[PDB]
Amino acid sequence: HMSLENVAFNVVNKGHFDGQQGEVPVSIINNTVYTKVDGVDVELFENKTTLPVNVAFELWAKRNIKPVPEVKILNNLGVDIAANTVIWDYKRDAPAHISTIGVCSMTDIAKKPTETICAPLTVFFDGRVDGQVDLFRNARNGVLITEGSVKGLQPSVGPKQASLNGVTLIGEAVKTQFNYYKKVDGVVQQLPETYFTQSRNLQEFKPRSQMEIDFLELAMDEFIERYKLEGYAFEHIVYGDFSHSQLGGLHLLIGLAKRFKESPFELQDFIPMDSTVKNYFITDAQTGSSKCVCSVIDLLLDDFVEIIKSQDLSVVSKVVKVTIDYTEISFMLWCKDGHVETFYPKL
Amino acid sequence: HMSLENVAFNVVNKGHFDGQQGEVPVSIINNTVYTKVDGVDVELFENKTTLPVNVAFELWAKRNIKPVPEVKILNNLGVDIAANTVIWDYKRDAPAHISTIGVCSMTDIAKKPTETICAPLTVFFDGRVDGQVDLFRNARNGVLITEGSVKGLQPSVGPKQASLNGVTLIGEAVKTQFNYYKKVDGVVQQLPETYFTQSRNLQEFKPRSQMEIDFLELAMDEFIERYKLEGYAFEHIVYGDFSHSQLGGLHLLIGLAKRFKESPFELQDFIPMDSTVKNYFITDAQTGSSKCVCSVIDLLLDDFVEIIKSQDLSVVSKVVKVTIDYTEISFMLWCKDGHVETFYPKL
Amino acid sequence: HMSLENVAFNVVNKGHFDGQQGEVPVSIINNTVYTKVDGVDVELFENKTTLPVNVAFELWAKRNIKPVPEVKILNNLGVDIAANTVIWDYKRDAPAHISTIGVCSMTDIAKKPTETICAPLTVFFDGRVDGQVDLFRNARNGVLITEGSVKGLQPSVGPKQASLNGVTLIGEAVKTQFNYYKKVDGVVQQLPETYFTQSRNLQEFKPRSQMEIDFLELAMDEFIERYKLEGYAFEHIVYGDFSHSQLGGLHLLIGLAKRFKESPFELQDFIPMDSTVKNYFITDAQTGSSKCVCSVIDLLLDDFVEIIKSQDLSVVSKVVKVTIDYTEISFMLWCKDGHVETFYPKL
Amino acid sequence: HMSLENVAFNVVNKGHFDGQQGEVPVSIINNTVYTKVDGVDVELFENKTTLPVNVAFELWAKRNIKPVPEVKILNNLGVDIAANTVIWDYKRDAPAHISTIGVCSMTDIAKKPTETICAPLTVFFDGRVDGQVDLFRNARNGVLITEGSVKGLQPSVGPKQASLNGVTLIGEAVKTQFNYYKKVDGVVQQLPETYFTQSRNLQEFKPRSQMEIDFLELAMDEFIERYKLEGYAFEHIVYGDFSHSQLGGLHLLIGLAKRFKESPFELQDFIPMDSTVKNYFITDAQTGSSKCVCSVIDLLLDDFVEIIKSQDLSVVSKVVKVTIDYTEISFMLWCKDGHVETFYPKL
Amino acid sequence: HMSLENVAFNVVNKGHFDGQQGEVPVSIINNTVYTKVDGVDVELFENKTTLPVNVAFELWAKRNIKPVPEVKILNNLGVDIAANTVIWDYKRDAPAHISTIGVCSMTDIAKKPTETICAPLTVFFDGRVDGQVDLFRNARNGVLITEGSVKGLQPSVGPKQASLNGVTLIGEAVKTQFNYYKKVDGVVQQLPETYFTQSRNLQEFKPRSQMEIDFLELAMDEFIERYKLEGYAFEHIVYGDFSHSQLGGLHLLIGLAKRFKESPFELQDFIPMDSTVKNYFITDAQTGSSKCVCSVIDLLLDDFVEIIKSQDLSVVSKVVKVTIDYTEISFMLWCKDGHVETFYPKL
């Protein structure tokens with residue numbers, strides 16, 4: 001009993017697809033799903049995806065309503081498809097993966113992940129569901145997450161935050177902390193040591209360390225002198241330069257939150273997706289300084305201090321590679337006469 | 001168990017909605033219903049109505065597949081809604097009635113015709129299905145059709161033709177003649193004597209009397225001397241005039257079939273509906289004569305002769321009323337010095 | 001003189017349809033109405049309804065611009081259609097009624113309300129317009145509102161608030177208090193005693209009594225000792241749990257406005273319509289507690305105290321029926337020993 | 001240099017994509033591709049597929065313009081994808097396969113068929129292109145066609161007809177006979193003996209044997225006594241019944257061509273796809289007989305004689321399986337007292 | 001090398017069209033441009049204009065990213081078209097001019113502005129670009145801006161603000177101040193002395209003079225006794241009435257900012273375009289007072305004092321004409337005895 005009228009029945013009552021039988025009338029007109037309640041037409045879902053309106057409406061109702069990792073983590077890892085679930089990308093208002101495994105007949109490429117066609121793809125397994133760990137041991141390419149320890153496998157601790165119904169949080173009523181495992185062509189691989197982005201928003205910005213709390217409250221000269229950050233060009237990289245028509249650096253999200261309270265500005269996210277590094281079109285409303293492409297990243301200020309602390313100051317320029325979110329990020333370093341000029345993520 | 005996937009299942013197998021259980025996948029995209037046979041998408045229904053695509057697709061599958069009266073007949077009687085069926089207008093690619101009675105929940109204004117809301121509306125009953133003759137006796141306003149006799153009621157013989165799956169024919173494997181009955185505000189009415197339009201096409205024209213067979217084969221002069229049709233202006237009304245820029249006459253359809261096979265021409269309907277009187281935009285192509293609005297009717301040539309040979313030729317102008325297809329049609333008659341100039345349907 | 005160019009002329013000049021003669025050019029393209037001002041195209045209306053773009057544009061221009069009752073009041077009463085006006089539901093962005101009476105030819109089912117087809121429907125009359133009271137006395141089925149007294153009829157005091165151009169307010173420059181009358185099948189009926197929802201928003205929440213002002217400011221323990229609310233489970237019903245992954249109660253809007261400046265959260269109004277009881281998908285940040293369906297209501301805290309302090313605490317649990325907004329709402333109490341456990345609106 | 005303006009340039013000049021380099025302006029508006037020639041807008045492509053309008057326009061321009069096998073042949077063999085070409089389905093106005101191999105970046109799943117992802121899929125290879133035969137030897141699952149002999153493999157002769165630009169013909173300026181080869185999981189298979197459907201239209205029917213020519217010219221009784229078909233029920237199954245409301249047989253298409261020229265009728269082709277067996281909704285316009293689902297097949301009359309003259313007439317009911325177009329078709333046989341009643345394709 | 005794939009490549013990399021070679025795949029579906037990044041579809045542009053989706057996407061990518069005058073300034077002047085650039089109207093989400101000169105082949109009416117067809121139109125020239133100035137000396141109708149002095153021409157100082165990427169600002173990193181010139185049929189014309197609209201928003205309002213700062217902070221009686229504003233009706237024109245169901249005056253944007261802080265209200269911009277005078281549908285909360293059309297303007301409070309102080313208060317009915325933003329605005333002044341009643345911009 002998989003029908004459009006039954007899916008809309010679960011949306012009306014339970015809020016999501018709960019497997020409850022029952023039917024309600026439905027009207028389809030221009031990427032919008034309507035229903036009739038007490039004689040009036042009520043909107044239920046507006047298709048913003050590249051799929052038909054009835055297919056996307058069914059995938060949205062069968063979304064995962066539990067804490068799941070963020071899309072950028074699943075994309076930095078070679079994940080291609082999900083197993084017996086739907087991971088909804090709330091930033092794109094669309095699914096994160098276009099094919100399914102035993103969820104929607106229109107998008108199903110297979111009923112079970114062990115089928116022959118699922119071999120070259122990297123399947124995502126959720127250890128919190130029964131029998132998923134056994135299938136991961138029998139899969140060729142895959143990624144597994146668990147809340148605890150799995151016997152015989154070396155775990156890699158994940159980030160402290162996770163997405164719940166589109167809300168990134170560090171849960172205390174739930175876990176949001178996962179152990180990560182990965183197999184490639186049957187061989188379990190060692191995930192390297194890495195940093196993690198904090199995934200914070202400009203508005204409702206909150207510090208997470210004593211060094212951060214000092215950065216928001218203290219002045220520019222006061223913060224540099226106390227934390228011995230001289231000759232490291234924190235004025236240009238973090239604070240940013242608004243003196244000329246072109247904006248200088250300003251490549252830390254912590255540098256945006258401090259400027260936002262004292263002087264608002266305009267951001268253009270011309271590539272609206274979830275990535276470790278983001279590029280924005282910035283135009284300072286107070287001075288007039290601007291820059292077409294501005295690569296910004298959200299690292300903990302302590303971690304950025306630790307990274308810049310361990311680099312050579314002799315060479316004029318050199319490529320620096322740092323593993324963040326299970327992937328290598330390339331930085332460009334400029335040095336002149338014992339001090340660094342700029343240090344930004346490479347384009 | 002009403003659902004979109006179940007309706008498409010009956011369309012794939014039985015061709016129409018037969019009440020068989022089973023589901024098949026469906027894709028909705030831009031007023032078009034698709035299904036997945038094997039592994040390819042197949043078109044099934046193209047919405048050309050003013051209704052949502054999923055609603056019109058269900059009404060089309062639940063159409064009546066038995067000989068039913070034509071739309072122009074039901075419109076002339078003032079029928080407002082059908083009872084427990086759907087009469088599909090094949091000329092408009094849309095239903096003939098928008099509201100339903102116990103057919104589709106989205107369009108159902110009632111579940112039984114005896115409910116209070118259906119009192120002022122003219123309900124159409126089909127006596128060929130059980131129990132309809134009792135509801136007609138208990139209905140305030142309704143129309144009844146049968147194949148035989150009904151006790152205690154005076155019948156009125158209908159036309160010899162009917163529409164079966166969009167094809168108008170005079171059936172011999174089935175019966176297409178119906179006895180008509182009508183009630184208004186509780187009172188049974190006496191239906192008057194009337195003429196019937198033959199409802200024939202242009203390219204596939206067929207005569208239905210010896211006078212018609214003689215009209216097609218014989219020339220203009222020899223058909224007027226025989227049958228004695230002088231002074232009634234059959235050269236203008238039926239044959240038509242192509243000498244000047246404006247076309248003259250041509251109002252009997254049988255004059256179109258004769259001219260069509262000897263020299264084609266163009267026709268624009270610009271009002272595509274089923275009416276007793278049709279207006280066309282005609283261009284002669286051969287000579288260049290044309291007319292914006294040309295009122296055309298399809299009567300048996302014997303009946304048109306009987307109508308014209310029953311008027312007073314003394315007056316100069318007079319409005320004439322004729323009952324055709326259970327409705328009064330108005331004609332304009334011009335007479336000069338004891339003979340007729342023109343005699344066309346009023347606009 | 002009803003036309004599209006004329007209606008757009010009134011929209012450009014007067015703002016709404018004022019009946020002023022004049023025309024302006026119009027361009028229609030994908031549910032959007034454009035006009036040319038100084039040589040550039042300007043958007044005027046975006047069709048969000050299930051109606052054609054030109055029909056919905058005319059109904060929106062002819063909307064009622066005076067204080068009118070809220071849609072939930074008109075729906076709790078058996079109101080079906082409006083008489084010589086258009087009540088615009090500012091939620092859903094669509095009219096509240098789909099048929100009209102002498103307003104728009106496309107939607108008009110009649111010109112005057114006393115026509116035969118309007119008898120079984122419950123018509124809404126506005127006593128502030130001339131002659132409406134007389135029609136209500138001859139309406140058989142209808143609902144009437146007045147600012148003063150009608151001789152020979154027993155009035156029922158309505159709520160203090162009303163909607164003006166979509167804004168719910170308690171007007172002092174105008175009068176938003178109305179006397180309510182209702183007739184069924186010719187018989188005037190007695191409207192029962194009822195409570196009224198306050199119709200407030202989360203943001204810009206404002207108390208309306210001393211007990212409410214004490215709720216926002218005082219702590220949880222101090223507000224229960226005072227006002228004497230022990231054993232009545234205001235901790236679970238109003239305050240909320242937030243401790244065990246699934247949210248406890250939180251069934252009062254006053255309970256959501258306190259959680260505001262303390263811990264923001266997310267709300268999903270998966271059925272966007274105006275109802276006396278609303279169901280939200282809540283997911284609280286910071287902790288991670290959530291719940292699929294949460295029935296919330298916005299009563300005055302004094303009224304909820306008056307309701308809960310008049311029940312029997314002996315039974316294990318029964319069903320309680322209370323009248324709010326001229327309709328009965330079912331509550332699900334729960335008791336154990338000499339105290340109550342939960343008391344929530346029934347699904 | 002792949003671009004929309006370059007593709008449209010080849011469509012304007014060469015007719016199809018020839019890779020000639022050059023650009024012309026293009027306009028996209030509602031599933032239609034326009035171009036500007038001398039200042040006026042000209043339509044070039046109307047999207048009727050389930051793909052974006054710009055993607056389908058590129059696949060249509062890169063279609064194969066050489067004699068290729070029909071889609072029903074490729075479907076019966078289970079072909080899943082084509083190699084370095086695009087097979088256009090002219091009946092569906094859409095490609096026969098959705099994914100591509102080194103043709104269009106939006107649809108390309110691989111650059112060469114030898115990649116790992118293409119292993120489980122049945123790839124189609126055209127031996128008329130250079131290095132395609134070598135890839136078929138190294139392919140796990142594939143289908144090979146050629147005009148001559150390949151050494152080391154046993155060939156299977158195909159049908160005499162093929163599709164050229166949507167026209168099915170038996171060419172003499174080109175060769176439409178192909179040798180068929182197939183591999184599954186590495187092992188080459190032996191294709192069984194089979195019959196072939198002639199793929200003929202109704203309005204342009206042409207006989208292909210002396211028995212067919214005698215069938216069209218001679219009468220019913222005269223064609224039965226000669227060739228001797230006394231108790232095999234060719235007086236229906238091929239001719240048809242037409243006596244009652246339900247139609248008898250008509251299952252040979254050649255029986256439709258004989259009836260069509262003597263009396264037209266209506267045919268509804270729901271599920272419009274290219275299949276070995278087609279189901280039509282037929283309504284005889286002369287008598288009124290009809291049938292919802294009528295299974296029709298197009299075999300040479302000699303072949304159908306060879307099949308029916310090779311069964312056991314003793315049993316009452318028996319399921320018969322015949323290999324036609326490289327697939328097994330099921331038939332229902334009814335016999336009574338030494339003769340055959342009906343013999344139709346199983347639904 | 002003009003192509004859709006190359007334009008999208010510059011948008012992904014540089015943010016705007018920079019003339020960089022390279023292509024990326026693109027999908028078009030329902031007024032939205034998509035691209036494939038790491039295997040997922042990402043939205044890049046949503047067509048809100050009256051142009052095809054592919055043409056508007058190219059015009060938006062080629063917009064001017066430098067400080068340019070506002071739309072109302074160019075519209076108050078006779079500007080019809082721009083030369084070798086695209087001025088994007090951010091309030092309408094559409095270009096300010098619909099034809100181009102050497103920018104987009106679909107919209108190019110000419111390559112260079114000196115062509116014959118560009119003579120009767122008023123072309124916009126940017127003196128900051130090489131050339132341009134010399135073309136203005138050889139143009140028949142045009143408008144020229146510059147940062148410095150042009151020898152032999154009398155300049156006119158423009159406003160102190162301009163738009164940069166849709167942000168109106170008084171730049172100190174950039175100049176944002178321009179000299180204005182204009183020619184009509186070959187004759188240079190003298191621009192009159194004018195006032196300038198401040199172009200400020202409501203929610204983030206900021207004073208710009210000592211008199212304004214005193215207006216926000218001080219009370220109504222305190223601000224009128226000082227600055228001698230008795231008998232000039234500043235209580236009705238600027239402050240507002242809010243007493244009698246219909247709002248009185250309130251025609252200064254400075255009057256809205258004061259009321260918005262102390263009591264929010266609703267505004268309908270039923271004509272969303274950039275004009276010197278705006279008309280809003282205002283409904284004040286808490287009171288219920290409203291007005292269909294309320295003409296508002298944003299002048300410096302010192303300026304409005306300077307205008308009202310230099311008028312004759314003895315007469316009624318006269319019509320006052322003031323030059324603001326290079327165009328004359330008509331005011332209606334009402335007087336009674338030795339004081340003025342109202343003074344608003346005329347409808």
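We number each residue from 1, going along the chain as drawn.
Just so it is clear, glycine is given a Cβ too, placed from its N, Cα and C backbone atoms.
Database features, via Swiss-Prot:
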ACT_SITE  D:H236  active site, proton donor
ACT_SITE  D:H251  active site, proton acceptor
BINDING   D:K291, D:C292, D:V293, D:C294, D:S295, D:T342, D:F343, D:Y344, D:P345, D:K346  uracil binding site
DOMAIN    D:64-189  domain 'AV-Nsp11N/CoV-Nsp15M'
MUTAGEN   D:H236 to A (Swiss-Prot position 6686)  Complete loss of NSP15 endonuclease activity
MUTAGEN   D:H251 to A (Swiss-Prot position 6701)  Complete loss of NSP15 endonuclease activity
VARIANT   D:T114 to I (Swiss-Prot position 6564)  In strain: Omicron/BA.2, Omicron/BA.2.12.1, Omicron/BA.2.75, Omicron/BA.4, Omicron/BA.5, Omicron/BQ.1.1, Omicron/XBB.1.5, Omicron/EG.5.1
VARIANT   D:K261 to R (Swiss-Prot position 6711)  In strain: Kappa/B.1.617.1
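DSSP classifies D:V293 (uracil binding site) as strand under the three-state reduction. When the recorded positions D:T114, D:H236, D:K261, D:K291, D:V293 are compared by Cα distance to D:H251 (mutagenesis position), the shortest distance belongs to D:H236. Separation of the C-alpha atoms of D:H236 (mutagenesis position) and D:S295 (uracil binding site): 14 Å, rounded to the nearest whole number. Distance from the CA of D:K261 (variant position) to the CA of D:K291 (uracil binding site) is 20 Å. In the three-state DSSP classification, D:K261 (variant position) falls within a helix.
Across the structure, D:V293 (uracil binding site) and D:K261 (variant position) are spaced 22 Å apart at their Cα atoms. Candidate recorded positions D:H236, D:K261, D:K291, D:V293, D:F343 yield none lying near chain A, with Cβ-Cβ distance under 8 angstroms. For the binding site of uracil, formed by D:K291, D:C292, D:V293, D:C294, D:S295, D:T342, D:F343, D:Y344, D:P345, D:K346 according to the record, the largest Cα to Cα distance is 18 Å, rounded to a whole number. Annotation for the recorded positions D:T114, D:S295: lowest Cβ count within 10 Å of the residue's own Cβ, D:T114. A gap of 25 Å separates the Cα atoms of D:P345 (uracil binding site) and D:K261 (variant position). For D:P345 (uracil binding site), the number of other Cβ atoms no farther than 10 Å from its own Cβ, over all displayed protein chains, is 19. Proximity to chain B (Cβ-Cβ distance under 8 Å) holds for the following recorded positions out of D:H251, D:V293, D:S295: D:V293. Residues in the domain 'AV-Nsp11N/CoV-Nsp15M' (D:64-189) partition by DSSP class (helix H, G, I; strand E, B; coil) as 15 helix, 34 strand, 77 coil. When the Cα atoms are compared, D:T114 (variant position) and D:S295 (uracil binding site) turn out to be 41 Å apart. Ranking the recorded positions D:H236, D:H251, D:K261, D:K291 by how many other Cβ atoms lie within 10 angstroms of each Cβ puts D:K261 at the bottom. The most densely surrounded of the binding-site residues D:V293, D:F343 is D:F343 (count of other Cβ atoms within 10 A of its Cβ). Rounded to a whole number, the C-alpha distance linking D:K261 (variant position) with D:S295 (uracil binding site) is 21 angstrom. DSSP assigns D:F343 (uracil binding site) to a strand segment in the three-state reduction.
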